[PDB]
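The block underneath contains the structure these notes are about, expressed in structure tokens.
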Amino acid sequence: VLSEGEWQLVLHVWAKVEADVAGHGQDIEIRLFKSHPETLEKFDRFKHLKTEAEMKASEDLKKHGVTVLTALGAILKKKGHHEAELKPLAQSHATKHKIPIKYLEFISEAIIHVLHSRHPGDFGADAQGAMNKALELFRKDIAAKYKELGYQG
Ligand code: HEM
């Protein structure tokens, strides 16, 4: 569980993300694909993108990044009370996209990296620890929902 203080650090940095959701989304997706190239294989829509500049130029990827971060933001703002928001995400990611928890670890790393790159003065060690706990909770709860659907992490 996160403390109220921890949730407030999470939401304080998230408000920074909300000042440019598209830009943060692009950076996070690109960081994910750069650091863990195998993840790009999961995207029939994007795996044709051959360079970083192509990725940055893709309106489709940018739109998708906003969708991703909008869903994550909606989850984080519930401060753990996110069953209604998490269930449909688990459904699609378990049964359609087939995303293992290890890949959710990869994107969590990418999120931390981008938030620190863009907002170091509002994302120090304690804030990173809080965001890490929030994303750990998300991964734990989604893994439980995966199993409920018959998908083994
Ligand atoms: C913070 C973690 C994540 C969030 C919040 C998130 C959110 C979303 C949302 C909202 C959608 C559109 C609706 C849906 O299909 O559920 C989506 C689609 C998708 N996600 Fe994720 N996602 C996450 C992690 C990942 C990861 C790590 C991968 C792959 C390594 C992935 C692969 C996909 C794919 C392939 C689609 C379909 C894209 C398309 O063709 O339109 N997701 N995601």
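In chain A, numbers come from Swiss-Prot; the residues present are 2-154, in order.
Cβ coordinates come from backbone N, Cα and C, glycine included.
Using a 10 Å Cβ-Cβ cutoff, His65 (nitrite binding site) registers 17 neighbours. Residues or ranges marked as nitrite binding site in Swiss-Prot: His65.
Under the heading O2 binding site, Swiss-Prot lists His65, citing experimental evidence as support.
Other C-beta atoms found within 10 angstroms of the C-beta of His94 (heme b binding site) number 21, with every protein chain shown included. According to Swiss-Prot, the heme b binding site annotation covers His94, on the basis of experimental evidence.
Variant annotation in Swiss-Prot: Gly122 to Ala, described as In metmyoglobin; the structure shown retains the original residue. For the recorded site, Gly122 (variant position), the DSSP three-state label reads helix.
The secondary structure of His94 (heme b binding site), as reduced to three states from DSSP, is helical.
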